[PDB]
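Take a look at the structure below.
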There are 8 protein chains.
Amino acid sequence: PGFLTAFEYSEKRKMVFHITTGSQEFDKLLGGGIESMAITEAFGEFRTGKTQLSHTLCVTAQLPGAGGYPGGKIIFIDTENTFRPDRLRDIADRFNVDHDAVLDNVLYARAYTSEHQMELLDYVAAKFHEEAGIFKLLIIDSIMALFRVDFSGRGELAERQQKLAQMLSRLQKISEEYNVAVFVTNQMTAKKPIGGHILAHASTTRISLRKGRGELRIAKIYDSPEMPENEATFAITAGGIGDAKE
Amino acid sequence: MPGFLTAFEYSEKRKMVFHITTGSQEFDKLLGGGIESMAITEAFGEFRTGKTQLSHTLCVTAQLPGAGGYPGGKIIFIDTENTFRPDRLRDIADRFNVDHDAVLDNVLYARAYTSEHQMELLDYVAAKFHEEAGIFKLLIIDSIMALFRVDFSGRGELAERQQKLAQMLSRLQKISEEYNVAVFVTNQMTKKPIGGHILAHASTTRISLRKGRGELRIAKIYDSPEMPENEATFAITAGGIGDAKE
Amino acid sequence: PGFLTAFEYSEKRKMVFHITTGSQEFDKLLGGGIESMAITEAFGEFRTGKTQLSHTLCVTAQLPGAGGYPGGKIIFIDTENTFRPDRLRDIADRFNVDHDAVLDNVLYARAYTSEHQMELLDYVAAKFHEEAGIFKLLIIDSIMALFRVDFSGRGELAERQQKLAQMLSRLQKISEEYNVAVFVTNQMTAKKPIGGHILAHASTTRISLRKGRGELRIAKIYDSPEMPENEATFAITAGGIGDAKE
Amino acid sequence: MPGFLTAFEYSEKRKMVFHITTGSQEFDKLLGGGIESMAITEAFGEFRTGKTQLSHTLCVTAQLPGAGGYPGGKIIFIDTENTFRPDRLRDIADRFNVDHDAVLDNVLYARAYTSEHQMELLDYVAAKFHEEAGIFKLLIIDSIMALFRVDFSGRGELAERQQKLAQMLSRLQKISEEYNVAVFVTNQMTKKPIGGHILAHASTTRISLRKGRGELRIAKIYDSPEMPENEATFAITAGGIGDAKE
Amino acid sequence: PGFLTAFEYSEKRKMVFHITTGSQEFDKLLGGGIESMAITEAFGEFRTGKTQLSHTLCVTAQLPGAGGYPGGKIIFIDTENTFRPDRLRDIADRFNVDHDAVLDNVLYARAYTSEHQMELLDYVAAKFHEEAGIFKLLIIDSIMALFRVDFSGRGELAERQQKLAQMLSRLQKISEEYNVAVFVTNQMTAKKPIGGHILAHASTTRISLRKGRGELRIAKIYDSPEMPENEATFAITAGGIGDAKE
Amino acid sequence: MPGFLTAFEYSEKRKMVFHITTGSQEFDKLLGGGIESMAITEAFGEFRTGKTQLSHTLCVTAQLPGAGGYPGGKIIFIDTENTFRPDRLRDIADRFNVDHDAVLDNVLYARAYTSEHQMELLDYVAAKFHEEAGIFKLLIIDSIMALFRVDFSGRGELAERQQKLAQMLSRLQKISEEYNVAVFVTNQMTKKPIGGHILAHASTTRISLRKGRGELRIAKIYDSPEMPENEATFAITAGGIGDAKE
Amino acid sequence: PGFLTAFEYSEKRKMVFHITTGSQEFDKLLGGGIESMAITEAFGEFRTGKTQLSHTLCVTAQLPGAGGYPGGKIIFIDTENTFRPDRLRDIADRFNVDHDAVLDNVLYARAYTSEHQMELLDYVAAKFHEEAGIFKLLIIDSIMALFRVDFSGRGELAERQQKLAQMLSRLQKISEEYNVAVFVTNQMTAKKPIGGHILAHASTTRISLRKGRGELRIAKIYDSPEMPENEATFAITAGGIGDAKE
Amino acid sequence: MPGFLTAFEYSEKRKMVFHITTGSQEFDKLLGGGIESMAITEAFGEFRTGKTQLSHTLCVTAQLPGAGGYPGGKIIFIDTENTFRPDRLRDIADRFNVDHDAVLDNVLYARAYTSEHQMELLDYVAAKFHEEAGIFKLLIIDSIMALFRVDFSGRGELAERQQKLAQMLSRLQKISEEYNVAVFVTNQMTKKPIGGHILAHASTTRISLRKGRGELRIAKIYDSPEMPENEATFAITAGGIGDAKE
């Protein structure tokens, strides 16, 4: 009655996969990469790597990977007007895969309001149902910019939080029922990530991105102790997220 | 009387109270034998303090014959954090020299995505325990009110949050005491544990977990005087909660 | 018309009795012990003697005592999940009375909500009516923990105070109409006892319990001048509330 | 006129005003003879300042022929504090050399458990005085508004508290002045007496009681200049309120 | 149309009279005494002369006086329970007039609520109409103690001010239509007189009373410059308000 | 146009504007001739600054032929302060060598007891002026908004106070400008004059009155720079407002 | 569809004209004078030149001027009761034009309420329609004094701002549809001009007027950098706004 | 999918994105070529920083064939500030050696007088673009939300202001992206730009304009680090926005 045995749940989790970020150290930080049946959130300031990571995953999710990962299709929801297919050209070149094939395997939609964003996710649930195992990654860049927009006054916050919680619980269910990785970007405020308890709870992994030495970037697990193991160095290139020169 | 028992009848009922070993002798002594039936035991602390290791360890130890005539039984696990991992149970089962698949078959598992969902799940749990009493010995809720923080984050709805929270916890008390099961729940901090008077009253035993020297952990009775007897040292391994190797 | 002569009231008060606490000095502090036709409130921190006193009275109320007190039955309402018949075994042993007889003379009920607690007290009024003089003591441990639980927000206090006042006025009437002692425990807050004017007015005697030297305890009349006569020393043993070594 | 008397008619009415001795000559001088009829006299102070001794002493002295042609009469005692004790009246009766049972037969007594109950009782008192005027000489309310504090403790209902309180006190004034009885009431402090403008206006005389040297007490006119004539020393004994033995 | 010529109004004002206070200097301060077609307000602390002045005017208003004043009857409204016909005996003795005659010419009523006080004033308007020129003085001791009583919370002030303004405008109309002096007493608060703008506007003359040397008193025009002409010394005796020894 | 005049038609209307001498040459120079028609002139100040003397003096000077072809006329006086005294007009008439009864016949007088009454009176004034234009030259309101302070003293009704006040003052402006009468009003201070923007806008000229050296007074244009031309010295005598005898 | 080509709009703007202020430097500051198809706002303290400028424009708007300006008629809305045709006599004399002709070309109306002011502007729109090109200037002295009057409390501001915005948008439309200059005066507050964003946006040019040396005045563009080019010196004479002696 | 495109289809759509030169090479480099289509570009700054010169310059440059295959097209200009001046376009057209009347015929222009009017105008714009796509290339809104400040200036209506503002800006985004037009808007500051999160999110590029040395101006990417590449120097001439002559 709404319950599985731990054995049945184990059978379900044996299908969990990781999508490489393109950086070895970053993957190790994540235990292999962006994990399915979970929401992974990346937040930071501008030029920390959020967009490069989103675009890189658009390519790596289509590639055969570790643990028998066969690759698959991607859904990209864009609230920021930042998706640029041309970036995928350089990234696909790096990974030696055809441009048009990469572009044919990414489905894309702009969201202009928070209500629209929620409608899109209902469409996404239907598409994942059409045939499971085809799509492996859902990207939302970004997760709640539109919720700040649509409920900006300090009197409408109750409805904002309710709508946000509803969307995120549906996003959790989507990730876990259909065995897809959900990657989302988020903004910061006076810094801390926005969304409060709701977004903190919904995300299974939260990554703070900041600038490193020169052109290097640093990824860290948010609210984790200040220790090196909880941090990873990566570089940004025309080929996407990658490893430092070394 | 209507709704009253004699102290003798109640004594007969309490003679069947049991404890489930935590895997640590010192922790068990602190608890008077382990996680106690006809009661709610709450464990709270920061990240990597032992909450998840204790939850998973209890999934195995609740199935083993133990002290005080404890015969072992089945477990129900409600997961609000997306943290349950059967593979941890395999390592802990190895430690206790018991079959993996048998351990996994004896744990019923459900994710909760909203506070309303969590309460519905607990109504199903009452039905399951009732189907045949004495089969299930442990109900785990990891965690008890993260979803109430989520669903009632803006103030002005706090009254309804407190009412729903109190209602769930009074039902939990009645479940633990009517069906003689131990209820183990985890909780977050904000440091002091969240939940205020409601959760403080509902729990019969409250445990703060914190990091000790090196890889050791420390369990303490919350709101108790600063004295050694109210504290216990334990260790965390791939085999679960255990004793320090001194 | 709702009035008695002072003579008739005197005839009524001539039946007032005291139930020994088990401690001579404590009894002297109370004028003989826990007094009938009145509410006596004991508050303090943990391990001050509240539970030991409740359990001790479960036995002493059944014993013949000073002033021709013949002993009688007890009703115990438990909001804290702290009643333990096993404690009564040691206390009965101390007073050389049979265990099963002691347990048969105590009626017991858990209250899980404040509304439930009030319903229980309405049942209690009916039971006392069935035959007066059978029951001599009503214990409520504790008096208003559940009222803090059920009305925790700062907007529901009006209804909380009204419900609390209603319960306590009925408790006063129960104690005085049926000539029973009412003993209740209470918590403290930033320390002072909770309940404010309502509980202060309802209780005829209020006792602060605190830790003394070593294992000794101290009982005092709350809000009374700082003088020795208003204080008493007692000890806690397996046999319940008792006198210090001396 | 309609509702008006000539000063002569009012003079004839006031010629029947009487005083009830407090048992203390100095206290009586302070009051102009004792507790005055056609008026409310309020006594307030801390614990063990004399309020209860004065209430009980008046239960006896109101029955004795006295100065100014006072013939003695019966007493009504409304008890909100659970403090009335006929046995005190026996000791005070002994002092004044009068029979116990006669003293007790001449005092009518009722407990009030709510403010609404207290007001209902006062309506019955008006009826009783009316049954045959000149029989009752004293109405005691110990205490006047503890129950109003209880029944309206949260703010927001303060308006209704003040309205009910004012209504009761205007009725009390009319009772004292229409039926030529002295009204004596006790009150708490919070230091200044509670009740604000309403109780200040309703009472014709207000007395603060405080502790003097050793076992002596001091009565003072409230809000009066710091001068000796506005103060009186009295003593408390088993025989009630009396004069200091200097 | 609701207007008189200044000539007709002059004819009306030619009938204005003064009632001596009993003190020569006090009368000079007032231009002859208490003036008709006007409200005169006296405020101060206790034992400043308010009651002595009220009682003195009860006698002097009946005496032939300066400017052809023939004397007349008085109406006394008592909100404070302070009117004492016996004081008039000594005052009448001073002025060598019969006691019973003085008492027969004063009509008296207690007011127990502010609504009652307003009803009484409506009765007074009717009585003055029965035959003008019979009554010369209306005393209200005090003017708004009952309005503070009936509207004590800070939420009912709107209705309080409206009722107070309505009463005072009717009082102005009574004084000016029927050519009677209206004398009222008032309390002070943190000192300043209570009533604010409403009472300040309604009163044509306002008098502050304070204690002078020894048993002397001082009357001053409130809010007037600090100069001797705006002040007068008077004495209080068994014969009422009078002149200093000198 | 509908509701518009040519500047020529308006010029013809303004050619009939007149001034009423204050009795003081220097005051008149300050005002450009005296109290001006088709305008409201407001005078405010403390007690005994000249407001009442000016009001009464104008009652006489408005009846005298004067400078600029002023022919004299009748006066309407609305009295909210109970300060109008025809006998003052007799002394002022003596100064100007005119008959008393003629002066008194030419002043129409009414008391206002409420703000609603004051507004009703002004509607009657509009009717009277209309009965035959050119008869009345001066409308005095002493004072303009004391009764609005009275009738709306508690906040929360301030909106209605401001609306009623604005409505009365716009009617006053229209009365002054439609019927070519001077409107003179007195006002209180709280220092700055009360009435805020509403009264500031409605008045065309505002005069502050204050005490000068010895028995002299000073009139000044409110809110004007500190310069001598904006000030005038005048004297007060039994004959009214006059010039200083230097 | 509600749009013009830039060419058609150019044809419309080619008819834009300027009305000289009477001061050469002031005109240069304005680019020729008061500009049509726009609102020009002048604010300042008293005696800064607002009224002199209004009256001067009443004459100069009728005079042939630079750029082929033929002169025309004027509408003057007066909320302050300050328009004086006699001033125009001296100004017309300066410009050598007949008095009666100047006065016949100015239409005039007083506004007594803000609603009235808005009704007047609706009449004005109709008059401008009767035949375009006849009227060249609309003066409003002042623009929103009556809006402060009619909405003075801090609770009615929403409706005030809405009404003010509505009037000003209609005023913009009037100026631009009928090719007329709109000149308005405004007050200042704690200094800054009143009206906030609404009036700031509606006005195309805003002029601060202040006192200069001796009798000279200074006009500046409000909120512009502190530089000489943004300022102009002018003089005030019986002939209106003019150039300094030099 | 329903509402989704493949990345390839979206790539084909973005291949038609164009840039409109600002007239300044350095400014263009800062913008990646100029004002970009399928996006909103916002420029804000103080007075005389270049906002109006840029708006007018774009009216001409949008009509010229340019880099990246830009063919030129028509412009829609919505004017909330009353600042559009075709004569400026004549000077700028001269600089670029193009006919005046042709330039003016290719700009459609409308004033907005209210925020509701502004939104209605944008609905007409959507219709016009749709009449035949590819004709219009640029929509200018000068300025974007001055009228929203005006129409919702009092707080309490801020919720509705934010909702209307968000709705307009989401429509603007959809207009820019559906019909492949560049949207250029100006904005005020209060220093930081007004509009909060809503306007920050809606604009894809935000430019702060400030004054440089002498007559130079500086354009910067808002909220970007203090670095030279994020800034550009340009000059303002009668010919519009141009490069500095160094």
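Chain E is numbered as in Swiss-Prot, which gives 83-272, 285-340 for the residues shown.
Placed from the backbone N, Cα and C atoms, the Cβ positions cover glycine too.
Long-range C-beta contacts of E:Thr130 (ATP binding site), restricted to its own chain and to partners at least six residues apart, with a cutoff below 8 Å, comprise E:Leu303, E:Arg304, E:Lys305, E:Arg311. Positions annotated as ATP binding site by Swiss-Prot, on the basis of a curator's inference: E:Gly126, E:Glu127, E:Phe128, E:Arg129, E:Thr130, E:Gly131, E:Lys132, E:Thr133.
For E:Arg230, E:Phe233, E:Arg236, E:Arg242, E:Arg311, the entry in Swiss-Prot reads ssDNA binding site, with the evidence type experimental evidence. According to its DSSP assignment, E:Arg230 (mutagenesis position) is helical.
Under a cutoff of 8 A between CB atoms, and with a sequence separation of 6+ in the same chain, E:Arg236 (ssDNA binding site) has no neighbours. The dsDNA binding site annotation in Swiss-Prot covers E:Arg230, E:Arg236, E:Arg242.
Annotation for E:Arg230 (mutagenesis position): spatial neighbours E:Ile288, criterion Cβ-Cβ under 8 Å with sequence separation of six or more. Experimental mutagenesis is annotated in Swiss-Prot for E:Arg230 to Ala, with the remark: Abolishes binding to ssDNA or dsDNA.
For E:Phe233 to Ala, Swiss-Prot lists a mutagenesis experiment annotated as follows: Abolishes binding to ssDNA. Cβ neighbours within 10 Å of E:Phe233 (mutagenesis position), excluding its own Cβ and spanning all shown chains: 24.
Record note (Swiss-Prot), mutagenesis E:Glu258 to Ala or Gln: Decreases octamer stability. The unchanged residue is displayed. Sequence-distant neighbours of E:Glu258 (mutagenesis position) (same chain, 6+ residues apart, CB-CB distance under 8 A): E:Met119, E:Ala120.
Swiss-Prot gives this note for the published mutagenesis E:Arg311 to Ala: Abolishes binding to ssDNA. DSSP assigns E:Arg311 (mutagenesis position) to a strand.
Within 8 Å of the centroid defined by the CB atoms of E:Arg230, E:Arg236, E:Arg242, the record's dsDNA site, lie the Cβ atoms of E:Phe229, E:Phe233, E:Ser234, E:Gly235, E:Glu238, E:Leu239, excluding the listed residues themselves. Other than E:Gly126, E:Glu127, E:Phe128, E:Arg129, E:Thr130, E:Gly131, E:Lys132, E:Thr133, the residues of this chain whose Cβ falls within 8 Å of the Cβ centroid of the ATP site are, in sequence order, E:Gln134, E:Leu303, E:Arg311. The maximum pairwise C-alpha distance among E:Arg230, E:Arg236, E:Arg242, the residues recorded as binding dsDNA, is 11 Å. Chain break remark: 12 residues absent between E:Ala272 and E:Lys285, end-to-end distance 5 Å (Cα atoms, rounded to whole Å).
Within 10 Å of the C-beta of E:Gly126 (ATP binding site) we count 23 further C-beta atoms, all protein chains included.
Classification of E:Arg242 (ssDNA binding site) by DSSP places it within a helix.
Those recorded positions from the list E:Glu127, E:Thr130, E:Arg236, E:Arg242, E:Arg311 that have a Cβ under 8 Å from chain D Cβ atoms: none. Counting only same-chain residues at least 6 apart in sequence, those with a Cβ under 8 Å from the Cβ of E:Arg129 (ATP binding site) are E:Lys305. Annotation note: E:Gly126 (ATP binding site) sits in a strand segment as assigned by DSSP. Distance from the CA of E:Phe233 (mutagenesis position) to the CA of E:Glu127 (ATP binding site) is 22 Å. Between E:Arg242 (ssDNA binding site) and E:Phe233 (mutagenesis position), the C-alpha separation comes to 6 Å. By a Cβ separation below 8 angstroms, chain F lies close to these of the recorded positions E:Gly126, E:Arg129, E:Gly131, E:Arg230, E:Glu258: E:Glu258. Cβ neighbour count for E:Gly131 (ATP binding site): 25 (other Cβ atoms within 10 Å of its Cβ, all protein chains included). On the backbone, the CA of E:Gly126 (ATP binding site) and the CA of E:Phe233 (mutagenesis position) stand 22 Å apart.
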